Amino acid sequence: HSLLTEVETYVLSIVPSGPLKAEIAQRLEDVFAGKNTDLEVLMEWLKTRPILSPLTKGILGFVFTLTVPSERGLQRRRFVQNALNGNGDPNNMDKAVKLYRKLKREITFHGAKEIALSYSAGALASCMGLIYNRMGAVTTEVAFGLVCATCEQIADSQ
Amino acid sequence: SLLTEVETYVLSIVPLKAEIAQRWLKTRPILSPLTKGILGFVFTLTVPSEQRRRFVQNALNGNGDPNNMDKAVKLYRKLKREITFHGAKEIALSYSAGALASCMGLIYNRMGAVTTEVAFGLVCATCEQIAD
């Protein structure tokens, strides 16, 4: 019943603001409906938004890179990589690698999200970083699963 | 003297250059990639008092590589139980540049994790590995 829409709800659940929620929702939905979209425009826009924590930008950046055709432009942006590089925390990095290996064996959104839902926001974000480094390591659905668990954990944290 | 070979090690990777570390202040812009993080990591050991974490935190990442991160964390644990220069450097030598670099990012965030000597070993082991 549409994973894109589920992913959007999870993404928006970590966007504080109110005005940004609407702005993010519009962009995700345009992307979903194939409407006029351009990845460089989205990223630049995302990068310059106020209020959104670096982490949220990393997550939205990852989701746009995953959902936006507009590639053939070997992406990998600084702000996305930095916000998802973990943060010098050994424990989150160790867990991120362990989750990452489990996700490579998953093939569905549901299986990926359930496994990832037990991990901490920190390791989930580091894990998103590993996958950002090579989006093909897992399937799109699995990547979506991970994004959603990450959002749940950030939302449930504070 | 330890700051001597560390200084040559620190300049073991540099691309003409102009030394900068003689033994406070700030940045250094213009060019210089990963080395920037390394150098910065160095300064953070030879410039503050008895903060920032600019491009230090970014260059000393694991570059989205699963194996480097994996290794970097296992090295990190070891370098914590280590206590001398050469020893830490010895061990760090059995790991790759990527791993070594990722290990430096960890140490950074919590410098107090490893002694200045050990960290220096990591540095040299890293540069030696890099330059090589």
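The residue numbers of chain B are those assigned by Swiss-Prot, with the residues present covering 2-16, 20-27, 45-71, 75-156 sequentially.
Per the header: X-ray crystallography, 2.2 Å.
Placement of Cβ uses the backbone N, Cα and C atoms for every residue, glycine included.
B:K95 to A or R appears in Swiss-Prot as a published mutagenesis result, with the remark: No effect. For the mutagenesis result B:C148 to A, the note given in Swiss-Prot is No effect. Record note (Swiss-Prot), mutagenesis B:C148 to S: 31% loss of RNA binding activity. The unchanged residue is displayed. Under the heading of mutagenesis, Swiss-Prot lists B:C151 to A and annotates it as follows: No effect. Experimental mutagenesis at this site is recorded by Swiss-Prot as B:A155 to G, annotated: Complete loss of virus ability to be rescued in a reverse genetic system.
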Alpha-carbon distance [B:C148 (mutagenesis position); B:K95 (mutagenesis position)] in Å: 18
Intrachain C-beta neighbours of B:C151 (mutagenesis position), sequence separation six or more, cut-off 8 angstroms: B:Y10, B:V11, B:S13, B:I14, B:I59
Distance from B:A155 (mutagenesis position) back to B:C148 (mutagenesis position), taken between C-alpha atoms, in Å: 10
Distant-in-sequence Cβ neighbours of B:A155 (mutagenesis position), under 8 Å, six or more positions away: B:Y10, B:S13, B:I14
B:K95 (mutagenesis position), number of other Cβ atoms within 10 Å: 21
Interval bridged by 17 absent residues [Cα of B:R27 to Cα of B:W45, Å]: 11
